[PDB]
Structure formats: structure tokens, C-alpha cells
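Participant: Structure below; questions to follow.
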Amino acid sequence: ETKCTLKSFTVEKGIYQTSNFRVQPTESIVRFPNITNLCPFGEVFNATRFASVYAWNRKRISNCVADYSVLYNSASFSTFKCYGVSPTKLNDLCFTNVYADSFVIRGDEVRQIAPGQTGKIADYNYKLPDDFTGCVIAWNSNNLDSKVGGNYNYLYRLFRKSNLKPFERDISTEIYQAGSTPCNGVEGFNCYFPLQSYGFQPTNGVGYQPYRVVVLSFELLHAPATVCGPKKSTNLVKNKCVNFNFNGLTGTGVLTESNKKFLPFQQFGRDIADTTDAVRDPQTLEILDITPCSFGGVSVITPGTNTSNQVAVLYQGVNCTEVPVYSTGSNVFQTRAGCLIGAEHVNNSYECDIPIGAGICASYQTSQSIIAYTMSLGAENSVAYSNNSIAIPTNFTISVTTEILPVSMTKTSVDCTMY
Amino acid sequence: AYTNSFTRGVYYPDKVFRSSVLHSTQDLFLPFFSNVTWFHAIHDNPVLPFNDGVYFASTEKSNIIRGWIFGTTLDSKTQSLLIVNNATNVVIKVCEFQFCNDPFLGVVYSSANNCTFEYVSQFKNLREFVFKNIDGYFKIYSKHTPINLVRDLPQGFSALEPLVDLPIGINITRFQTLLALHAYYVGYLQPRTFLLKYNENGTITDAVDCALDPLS
Amino acid sequence: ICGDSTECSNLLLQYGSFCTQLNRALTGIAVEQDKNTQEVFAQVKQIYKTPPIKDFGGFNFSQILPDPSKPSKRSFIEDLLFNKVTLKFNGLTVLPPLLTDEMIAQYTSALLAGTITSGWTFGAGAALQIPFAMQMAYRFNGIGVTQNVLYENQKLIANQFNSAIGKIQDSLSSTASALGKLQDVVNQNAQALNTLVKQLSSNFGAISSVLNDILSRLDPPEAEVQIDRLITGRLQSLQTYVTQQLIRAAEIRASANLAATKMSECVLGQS
Amino acid sequence: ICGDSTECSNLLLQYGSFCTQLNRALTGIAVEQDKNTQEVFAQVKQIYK
Amino acid sequence: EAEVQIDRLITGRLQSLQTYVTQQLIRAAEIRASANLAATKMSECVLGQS
Ligand SMILES: *[C@@H]1O[C@H](CO)[C@@H](O[C@@H]2O[C@H](CO)[C@@H](O)[C@H](O)[C@H]2NC(C)=O)[C@H](O)[C@H]1NC(C)=O
Ligand SMILES: *[C@@H]1O[C@H](CO)[C@@H](O[C@@H]2O[C@H](CO)[C@@H](O)[C@H](O)[C@H]2NC(C)=O)[C@H](O)[C@H]1NC(C)=O
Ligand SMILES: *[C@@H]1O[C@H](CO)[C@@H](O[C@@H]2O[C@H](CO)[C@@H](O)[C@H](O)[C@H]2NC(C)=O)[C@H](O)[C@H]1NC(C)=O
Ligand SMILES: *[C@@H]1O[C@H](CO)[C@@H](O[C@@H]2O[C@H](CO)[C@@H](O)[C@H](O)[C@H]2NC(C)=O)[C@H](O)[C@H]1NC(C)=O
Ligand SMILES: *[C@@H]1O[C@H](CO)[C@@H](O[C@@H]2O[C@H](CO)[C@@H](O)[C@H](O)[C@H]2NC(C)=O)[C@H](O)[C@H]1NC(C)=O
Ligand SMILES: *[C@@H]1O[C@H](CO)[C@@H](O[C@@H]2O[C@H](CO)[C@@H](O)[C@H](O)[C@H]2NC(C)=O)[C@H](O)[C@H]1NC(C)=O
Ligand SMILES: *[C@@H]1O[C@H](CO)[C@@H](O[C@@H]2O[C@H](CO)[C@@H](O)[C@H](O)[C@H]2NC(C)=O)[C@H](O)[C@H]1NC(C)=O
Ligand SMILES: *[C@@H]1O[C@H](CO)[C@@H](O)[C@H](O)[C@H]1NC(C)=O
Ligand SMILES: *[C@@H]1O[C@H](CO)[C@@H](O)[C@H](O)[C@H]1NC(C)=O
Ligand SMILES: *[C@@H]1O[C@H](CO)[C@@H](O)[C@H](O)[C@H]1NC(C)=O
Ligand SMILES: *[C@@H]1O[C@H](CO)[C@@H](O)[C@H](O)[C@H]1NC(C)=O
Ligand SMILES: *[C@@H]1O[C@H](CO)[C@@H](O)[C@H](O)[C@H]1NC(C)=O
Ligand SMILES: *[C@@H]1O[C@H](CO)[C@@H](O)[C@H](O)[C@H]1NC(C)=O
């Protein structure tokens, strides 16, 4: 690593920085509000009676937390196919509101409910707009409609030349007599009732069995979100590097117990620069502290490739109990500036060679090993000062010393347009 | 008559705990040393403009000042809010009511056409309220604790904490108080800049304006 | 810049090798600070010790010499100075200095014991013992006042010096705000670091200042554009901080060179 | 940068707080020049004639 | 679109060149200070006695 960083095949005695290490995370945790208001969908699908196709029933629903996965896996439906929206993702979307349309159709009219389609009820009873609708759910109802249902309680409208606009109900019961020239040239005759009855019999087939049908249309991005899908949760752990959510505020760190006191209305504290420091979860309503996971750069102390081929590894500013060959290694020496591994420790003290920090340094100088010691400021002596004693030199030596001072450097110019 | 608002009208803007930090905020508040239109409805509730959230006050500790009616037409044409009390709890409904000339309330109801939402919740004592509206969120703050710093005047320093937040999303430009059958300040809010000092427990203890005096 | 995100690292690795430059500059200034302290303080080749008995012709140095009673072996004025002046989130670290406080105190005590017992001869060879009075005689002879003056008015000089040192101790103890320069240096460093970490939460023209939400909210096609804007803003801010640090380091280096010259000239000799 | 504009100030305040440190540095160098002149020239306590 | 690509190249290279010239100015100032110290030492310790 040192050779890669220095980009050379020879290195000199000293300390170098190679890279940095960061503790890897672990399993994630997610928390969410404790209770969820269940949307009353039992009265929608398990309804006593559904009106006729020309007078189908409306419902507006919002401010709900309803799970659709618990309904998709249900096999009590003749057909459950949805348009443009993946049902498996319905738990990860939020909508302004939802509109439910309930009615009952015949067995062979299932294909008539689709955008851009042609048919009697498709264009004259309920026209689906030329855009995305939520989707249609249909299920058999011969148990409750083809056996004990009303003989003519279910009706359709055989009124033509009045192609209805999308989301339009014409419940006006008017006898269809034109009263003008284009009906046998007579007024009053050719009068046919706009409505007609379904023909159903006990076990009459497949295309005549009445089917209960609900059409769901979701309004998206038209207003602030009001209805959303429920989200699961999990348990928590302590004293481990974890990535967490806590109701929306994702972050990585280690969890601890805190003594801080929140007022009954805050959500999460901080200290400065948006750095979250304390969070409180809804299920337990307990305040807890967040501490960033440990990290830091590593360094290598080497005596030079020319001399030998052994190094000592220093981790900077980390409690060396959890560093994870260098997972157990040689004698770990924890100092004030991290921990040093690969070198021995002595109580002796000599001159400093390769500075490290915190008043200690490592070298091989006072067998064939690196030793880290506490540097010594120099020799030690005392002079016997007394009030009537003097010391006068008698011999002298002249010496020569050398000093080097730079005075100049290279003069360069850089072209602008060419470069 | 008119009254001078010494220091009233500072509240918690967000829901973030803080400790021993001098935090500068840029949010619409009540300017210090402002004018408030004191009313004397004793032996009269005129109509007032809304103008992006209002202060409110009172000083009577009995069951007279009960209801708030909000809206822009005060008719069944447009939905009208209604906040009242029946000695135990509070109802909030965005359903439509018809006009009331002299409604009477205390321990009015005209029509319920297009009723869509419902909500149920829980020296004298002065009850401060602040009504705010931001992007379809209607916020109501409250304070029910008085300070006897001076007599006959509400001088001192106090904060306000949110209690009701509603994601209804309607635009209101008119509001009236309601009484029974047989005295409150009003102020407006402006987008000023404030500096807030938090106590060791996270409670506001001192607020200073940023656009009042050179020393400020 | 990235905060452990794959796409941020992928986008960042194509901008070149500026990080090598930033790390090299920071390591250079750190080594410069270490060598600067080493040069300003390490000026002796031994560590002298004062004799157990003290009779300096009437003077009283008890308030300057190190006190063994204190665990740090620091004199009274040192304690007053330390008690007077007062002062790892997202990838920032503070390395510890090479020389701790105890070795600095030992160096200062060595310098002071050498300048008391020996005078100026301990800076030009081997230290030579010399009585204190016959050192003030030489120092007076230096400035043109003949040495006859000192031996005739020794008690007055001792009393004046003791009164002056008591006065200076009282002035340090009572009047504060006499240590402005160090306080300003520390405050400027803290303010620069604090504003650098504050600049991280700014929007910088993107949709939001949080990278995880902006990556998980939209599809890549505009996500790389938003991430690019955030990256370039943060990089420019970091560059500004580095330049400020370089300027301040150069200024401190000049001041410390002046201090080293003053110490080497006035302490070890006569000016 | 803006010159008496409304939205330009809105975009400018979104970029952070550069102007704070810019003005701080400029005021610092101004005060430094003042102290510099005072220190180089004012070297006596009395005035002689 | 070629102009967009050329714009990106230009802004990147301009930033790099600015950084280089700033570093160069700092180094030049430091060397000038050292040279002034050397000139003082030469003029004082050689032509006379210190
Ligand atoms: C209509 O009722 C049936 C019967 O209750 C519901 O089917 C599930 O029935 C089991 C056993 O009775 C219950 O434990 C489940 O809770 C029922 N499902 C749900 C989603 O509640 C059926 O779901 C009902 N139809 C609805 C709710 O639309
Ligand atoms: C949040 O929901 C959980 C689970 O329903 C509640 O935890 C239970 O609370 C009851 C209270 O009597 C205890 O008897 C149970 O032992 C608890 N179970 C667990 C697994 O902790 C909790 O009380 C709810 N908290 C709130 C504020 O609603
Ligand atoms: C590394 O962490 C350990 C904790 O596992 C620290 O151990 C401490 O040891 C002292 C002395 O016995 C105890 O008084 C503390 O209570 C221990 N800490 C804890 C959290 O219990 C150890 O000191 C740490 N190392 C460094 C260098 O900080
Ligand atoms: C001058 O005399 C003093 C005291 O007699 C000497 O100091 C001691 O000398 C002896 C020599 O046997 C050493 O063992 C002691 O360690 C010295 N004491 C101290 C405190 O260092 C001093 O060495 C003499 N000077 C010379 C040049 O001989
Ligand atoms: C001062 O020291 C010098 C050497 O540092 C002494 O000169 C040496 O004297 C011895 C004995 O006569 C010779 O063997 C050496 O060859 C000499 N060395 C040199 C370099 O000339 C000198 O004698 C000493 N003077 C006194 C007065 O002690
Ligand atoms: C902050 O909250 C605490 C506890 O809720 C309040 O209680 C005081 O806490 C301090 C600190 O330990 C104690 O010295 C007092 O004796 C406590 N007083 C009482 C009556 O319990 C405290 O009053 C709140 N405010 C402040 C400023 O601390
Ligand atoms: C030298 O000065 C010290 C000042 O620290 C003197 O110590 C003080 O002496 C007075 C007089 O008795 C006491 O009241 C103080 O409590 C002492 N201070 C300390 C810190 O001990 C010391 O007496 C002086 N000695 C000489 C010989 O002048
Ligand atoms: C290796 O180091 C030794 C001692 O420092 C030296 O004598 C020798 O020349 C060095 N070898 C090389 C190839 O530099
Ligand atoms: C230093 O001495 C102490 C005390 O005897 C001992 O416990 C310790 O192991 C010694 N250190 C080494 C490196 O031998
Ligand atoms: C309201 O403002 C007017 C000036 O416009 C002032 O004269 C009056 O005193 C104010 N009312 C108060 C302070 O109650
Ligand atoms: C008002 O009184 C009626 C009478 O019982 C009660 O139903 C209603 O709940 C009261 N108001 C509120 C807000 O609860
Ligand atoms: C109720 O509101 C709806 C809007 O969704 C409107 O179509 C209808 O006419 C309203 N009802 C009355 C009686 O005004
Ligand atoms: C806002 O007010 C306008 C009237 O100016 C109204 O048309 C609009 O519906 C209001 N918006 C909401 C969300 O109520």
C-alpha cells in the first residue's frame, strides 16, 4: 500500500499515510407510528346490495391507512387485474383521495370495463375515461344474486344515440319517444322504456351470472397526501453500527441511552448544523442518543526498504479494542493517539527518531525489531552552584558549520488559450 | 380603543429540541410594540379581515367566549370552519353552515349540507391563541397560563406551543367570535426576523427582534 | 462529500486527483506546525536542575521556579495563565500535538535554571557556574553603568525587583483581557471550522440538501445532475476553507519565527 | 451580484453564507491597515517643540 | 451539444488552473521571505562581525 501511494519502488525511513478505514454497518432497523386507523373497506366489498349499472353507487374515501396486500392474495375474486399501476407497489404510494364505484354486471360484460372499448354498457351506462383509472375488481355473486336476488331488481339502460361522457350518471327515467319526424313519422308511438331487466336463471351459465364489480380511481398529486399504505416495523439493537429510519429521518450511527428530557411535543433534537443527536421513537416513547460510527486514517512506520522489509501499523484516534492478519496481530500498544501494532514496548527512553505523537516515538535505536518508547528531551545533569565559586575555561577550539538557504526557484509561464 | 403589545406573541416555530443555542429564525411573527384593536363587547362582535393568520386574546375565565367561525362567504355556498366547546371537549368541523346574525353559544347550528370532516379533542387567567395557515395546514396554538408581572395589563414574556394541526386545505378570509344569549385583543402577523434564546431544558426564555432598533 | 453512497463516489472519481492535493496541503501545514514548535522551544542539549538550596544574594524567584507540589510541576504564573484563557462528526479529525505540555514545562524550566545559574555562557559551549551578584555586575557593565553602582545599592534593587514581580502577579490575577491574541486565534479557528461544517446543510440550488432523499425520490436521469450540483458546491466551499487555512498558517509561521528570534537573542544573552 | 432585485436576492441567499466571510475578511484587512499605520507612526507619548 | 461539452471542459480546466496559480503565489511569497532572510544574513555576517 505504501508503494502504491508513493508510486515508487523504494521508500525512505519515516511515517506515511496509506488510506482510511471505516466500520462497516449491520442489519437495518425501521420504526413507525404505533397505531394505524383501519379504513372501513369491510362495508364496501361485503356490502348488502349493489345498485343497477345505470344507477351505480359512489363513495369518496380518504384519511385512511389500508393494506392492499392483504386483499390481493384473496382468491375470492373472479378477476383482479389493474391498469398502469403495479398492485405489489400499492403499499408504497400516497394519494389525495380514492373514489369507489360499486355495481353488478352480467357474466359476459367483464370485457366492457376497460379504456378505449366498445359496448353497450361501455359507452351508454358507464364510460371509463381515456386515461388511467385505478383498477377494476370483479367477483362472482351467484350465491347471493342468481339464487335469492331480485328477478328484475337489476337493470340496465337500453338508451342509445346519447353516448355518455366519462363519469356521468343519467338516472332520469324518461320514456324514449322522439315525437318528431324520424320515428315512423308519428308522435307518441315507438315509445320504449329506457331501462330493461337482466335475464338470469339458477345456474344459467357463465355469461349470464351476475358479478359484483367495484372500480377504484385514485387521485394523485392533486392535493397533499391524505391516504397512504401501512409500513411494517421491527425491533432495535444497542451498541452496534446500524442504519436506521425512526419515522423518516434516516441515518447511520450507534444507539445509546440518553438522559435528555424532551418536552411533550418535540420530535428530535440537535446541536448545530442539522446534526441530529437525540431521537425518540413512537412505540416506546423513549429518548435515545446517536453517536457517529468510528473511522479514521491509518499510517505505516517503516525504517526504509533498503534496510529491511518490516513495518508497524498505527491506527489513529480509535479505541483499539475493536479494530476489525491485523485483526489480532502482535502486541497491541494503545497510546494517547490511537493504537500501534507490530512493535514492542519498553520502559527505557532514548533519542527520538520517527515522531509519532503524544510524546512517544518508535524506531530501532537506543534485535531486528521495531520498538516504541517515550522520547527523552536529552541528557541530565546538575551544576553545583555556590555563592563563592567560579569556573574559567583554559583551552579553546574553532569549528566550522554549514547552513543552506534557498533564494530562488524555477520561472515558468503557462499559455492560456493553447492549454 | 387601541392598545400596545409589549412583548406578547412568540412561539415555537418547529419541533426540534435545542439547548443553549442562540438561534436566528426568519418566520412571520407579531412585531414588538405593535398596535392591537381592543374591543369592549360588554354592556358587539364586528367582522374582521383574516390577512394570513391572526393573534387573539381574552381575560374572562368563564363560559362566554366560546366559538370561532371562519370562512370567506359565511353561507352554505362555501365550507365554514367551527371551533366550539361543551365544557368537556372540542369539536372541529369543516362542514357548511348558513349565515348567523346573532348566534348564541355557551354551556348557530343552521345546516349540514356537504359535511365532510369531523374531529374531537380535549388577576384572572388569560387564554392566548394564534391562528396560522401555511400551504393547506391550519395551525392553532394556545396558552392557558397567566403572568402577574403588572396589574390590569398583560406585560411580560411567554411562549406558545402547538396543539392542533389540521391538513384541511381551504382558504379563509373572514372570521368572527361567538358569544351567548343574554373584551379581547386582535393583532396581525408580519414576516419579521427574530433571535431566540433556549434554556437548558429547551424552553424559550428570551426573544429579541432583528428589525426594530439599531441596538437590536 | 458522499457520506457512503455508491453513485456519489462513482460521479466523484471522474473529477481528477484534487483530494491528493488537499491532503498533501493539510499534511504539509501540520508538519510545519510541529517543526515550528520544535524549533522555537528545543534550544538546549541538556536539562539542568536547580540546586536544593536557594540564596540568590537577596532575590526571591519562588514564584517563577517550578513547584513540585502541583502534579504538572508548573509555577504560579503558568497556572494563572492556563486558568485565565479558555476555549468528529462527518469526516473531520484533530490530531494531537507531538510535544505535550509536560515536556514544554521541562524545557522552560531548563532554560530558566540555565539562565539563572550560568548566565549567557550556557549558550556558547558548556555551562559554567557563576554567582548571581557577579552576573548582574556584568549586565550593568554592559549598558554603560559602571559596576560600582550595583554593589553599593544591592538591597534597594532586591526590594524593587520583588515589589515589581508582586505587582505584575497582582495585575495578571486581577485584570483580565490581557491575553487577546491567543483568544482571537482560537476563536478564528473555531469559527472557520464551524462555518465550514455549517455550509453542509445549504440547498445549493438542488431539490433538497439531503442526498439520500434526493436519490430515493427521483430516477437517475436528473439525479446525476442534482448530485453534480451538490458535489461542485461542496468542493468549492472546501477549497475556500483550505485557502484560508494556508494564509493563516503562513501568518502564524512568520509570527513564530519572530518569537524564536526574540527568545534566542534576549534570553540567552544581552540585547 | 444582484443590484436591487427581489428574486435575485432569493437565489443568492440559497447558496449559503459566502458574503459573511467575504465582508469579515475585508473588514479584517481594513482594521489591520489602521493598526499598522498607528503602530509604525505613533511611537511617542508627548509632543516636543 | 458540442458547445455544452466544450463548456464543461473549459470550466473544469479553468478551475484547475486557478488552483495551481494560487498555490504558486503562496509558494513564491514564502520563498521571497526566505530569500530576504538570507540576504540579511549575508550582508551582516560576511561583510562584518556579528
Ligand atoms: C368480507 O368478510 C370476509 C370474512 O370475514 C373477509 O375475509 C377474511 O375472513 C377472515 C376470517 O373471517 C378474517 O380473519 C379476515 O380479516 C378477513 N379479511 C379481511 C381483509 O379482513 C373479507 O376480507 C371481507 N371483505 C372485505 C373486508 O372487503
Ligand atoms: C405501542 O404499542 C405496543 C404494542 O401494542 C404497546 O406495548 C404494550 O403495552 C401494554 C400496555 O399495558 C403492555 O402490557 C404490553 O406488554 C406492551 N407490549 C410490548 C410488546 O411492549 C405500547 O403500550 C404502545 N404504546 C403507545 C404509546 O401506544
Ligand atoms: C475503550 O472502551 C472501554 C470500554 O469497553 C474502556 O474501558 C473503560 O475502563 C475504565 C477503567 O477500568 C472504566 O472505568 C470504564 O468504565 C470503561 N469503559 C466503559 C464504557 O465501561 C476503555 O477505557 C476505552 N479505551 C480508551 C482508550 O478510551
Ligand atoms: C568544582 O567543584 C564542584 C564541587 O566540589 C564539583 O561538583 C561535583 O564534583 C564532583 C567531582 O568528584 C562530582 O562527583 C559531583 O557530581 C559534582 N556535583 C555536581 C552537583 O555536579 C565540580 O565538578 C567541580 N568542577 C570541576 C571542573 O572539577
Ligand atoms: C588545547 O587542545 C588541543 C587539542 O584540542 C591541544 O593540542 C594537542 O596537544 C596534544 C599534547 O601535546 C597533542 O598530542 C595533540 O596532537 C594536540 N592537538 C592538536 C590539534 O594540536 C592543546 O595542547 C590544548 N592546550 C592546552 C593549553 O591544554
Ligand atoms: C428543567 O427540568 C428539571 C426537571 O424536569 C426541573 O427541575 C429542577 O432540576 C434541577 C437540575 O437537576 C434541580 O437542581 C432542581 O432542584 C429541580 N427543581 C425541581 C422543582 O425539581 C428544572 O426546574 C427545569 N428548569 C431548569 C432551568 O433546570
Ligand atoms: C518569596 O515570595 C513568595 C511569594 O510566593 C513568598 O511566599 C509567601 O510568603 C508570605 C509571607 O509569609 C505568605 O503570606 C504567602 O502565603 C507565601 N506564598 C506562598 C505561595 O507560599 C516567600 O515567603 C518569599 N520568600 C522570600 C525569601 O522572600
Ligand atoms: C542502505 O543504508 C545504508 C546505511 O544507511 C547505506 O550505507 C547504504 O548505502 C544504503 N543502500 C542503498 C542502496 O541506498
Ligand atoms: C515497565 O515497568 C512496569 C513496572 O515494573 C511493568 O509493569 C511494565 O511491564 C514494564 N514495561 C515493559 C514494556 O516491560
Ligand atoms: C396606534 O398607532 C397610533 C399611530 O398610528 C398611535 O398614535 C397610537 O397610540 C397607537 N395605539 C396604541 C399604542 O395603543
Ligand atoms: C355538545 O353537547 C352535545 C350534547 O350531548 C354533545 O353531543 C357534544 O359532544 C358536545 N360537544 C362536543 C364538542 O363534544
Ligand atoms: C356538494 O359538493 C359537491 C362538490 O363535490 C357539489 O357537486 C354539490 O353540488 C354540493 N352539494 C350542494 C347541495 O351544494
Ligand atoms: C385559495 O383561495 C382561492 C380564492 O382566491 C380559492 O379559489 C382556492 O380554492 C383556495 N385554495 C384552497 C386550497 O382552498
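Note that chain C is numbered according to Swiss-Prot, with residues 742-828, 854-1037 shown in order.
Backbone N, Cα and C atoms are what each Cβ position is placed from, and that goes for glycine too.
According to Swiss-Prot, the protein has these features:
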| type | residues | note |
| --- | --- | --- |
| VARIANT | C:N764 to K | In strain: Omicron/BA.1, Omicron/BA.2, Omicron/BA.2.12.1, Omicron/BA.2.75, Omicron/BA.4, Omicron/BA.5, Omicron/BQ.1.1, Omicron/XBB.1.5, Omicron/EG.5.1 |
| VARIANT | C:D796 to H | In strain: B.1.1.318 |
| VARIANT | C:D796 to Y | In strain: 19B/501Y, Omicron/BA.1, Omicron/BA.2, Omicron/BA.2.12.1, Omicron/BA.2.75, Omicron/BA.4, Omicron/BA.5, Omicron/BQ.1.1, Omicron/XBB.1.5, Omicron/EG.5.1 |
| VARIANT | C:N856 to K | In strain: Omicron/BA.1 |
| VARIANT | C:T859 to N | In strain: Lambda/C.37 |
| VARIANT | C:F888 to L | In strain: Eta/B.1.525 |
| VARIANT | C:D950 to N | In strain: Delta/B.1.617.2, Mu/B.1.621 |
| VARIANT | C:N969 to K | In strain: Omicron/BA.1, Omicron/BA.2, Omicron/BA.2.12.1, Omicron/BA.2.75, Omicron/BA.4, Omicron/BA.5, Omicron/BQ.1.1, Omicron/XBB.1.5, Omicron/EG.5.1 |
| VARIANT | C:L981 to F | In strain: Omicron/BA.1 |
| VARIANT | C:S982 to A | In strain: Alpha/B.1.1.7 |
| VARIANT | C:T1027 to I | In strain: Gamma/P.1 |
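In the displayed structure, how are the listed features positioned relative to their neighbours?
Facilitator: DSSP classifies C:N764 (variant position) as helix under the three-state reduction. Using a 10 Å Cβ-Cβ cutoff, C:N764 (variant position) registers 12 neighbours.
Around the Cβ of C:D796 (variant position), 12 further Cβ atoms fall within 10 Å across all displayed protein chains.
Around the Cβ of C:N856 (variant position), the number of neighbouring Cβ atoms within 10 Å comes to 11.
Under the three-state DSSP scheme, C:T859 (variant position) falls in the coil class. The Cβ of C:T859 (variant position) has 11 other Cβ atoms within 10 Å, all protein chains considered.
Around C:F888 (variant position), a 10 Å sphere centred on its CB holds 23 further CB atoms from the protein chains shown.
Reduced to three states, the DSSP call for C:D950 (variant position) is helix.
Residue environment of C:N969 (variant position) contains 15 other Cβ atoms, counted within 10 Å of its Cβ in all protein chains.
Around C:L981 (variant position), the C-beta neighbours below 8 angstroms that are at least 6 residues distant in the chain are C:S746, C:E748, C:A989, C:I993.
Cβ neighbour count for C:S982 (variant position): 10 (other Cβ atoms within 10 Å of its Cβ, all protein chains included).
Taking the Cβ of C:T1027 (variant position) as centre and 10 Å as the limit, one finds 12 other Cβ atoms among all the protein chains shown. Secondary structure at C:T1027 (variant position), as computed by DSSP, is helix.
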Participant: Rounded to a whole angstrom, what is the C-alpha distance between C:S982 (variant position) and C:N969 (variant position)?
Facilitator: 17
Participant: Between C:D950 (variant position) and C:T859 (variant position), how many Å separate their Cα atoms?
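Facilitator: Checking the Cα atoms of C:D950 (variant position) and C:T859 (variant position) gives a distance of 22 Å.
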Participant: List those variant positions among C:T859, C:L981, C:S982 whose Cβ lies under 8 Å from any Cβ of chain A, in sequence order, or write 'none' if there are none.
Facilitator: C:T859
Participant: Where C:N856 (variant position) and C:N764 (variant position) are concerned, what is their Cα separation in Å, rounded?
Facilitator: 16
Participant: Return only the integer: C-alpha distance in Å from C:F888 (variant position) to C:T859 (variant position).
Facilitator: 41
Participant: Under a three-state reading of DSSP, tell me whether C:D796 (variant position) is helix, strand or coil.
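Facilitator: Note: C:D796 (variant position) is coil by DSSP, not helix or strand.
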Participant: I want to verify one value. Collapsing DSSP to three states, which class is C:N969 (variant position)?
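Facilitator: Going by the DSSP assignment, C:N969 (variant position) belongs to neither helix nor strand, so it counts as coil.
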Participant: Whole-number answer please: how many Å between the C-alpha atoms of C:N969 (variant position) and C:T859 (variant position)?
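Facilitator: So the alpha carbons of C:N969 (variant position) and C:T859 (variant position) sit roughly 25 Å from each other.
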Participant: Could you tally the C-beta atoms, other than its own, that fall within 10 angstroms of the C-beta of C:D950 (variant position)?
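Facilitator: There are 10 such Cβ atoms around C:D950 (variant position).
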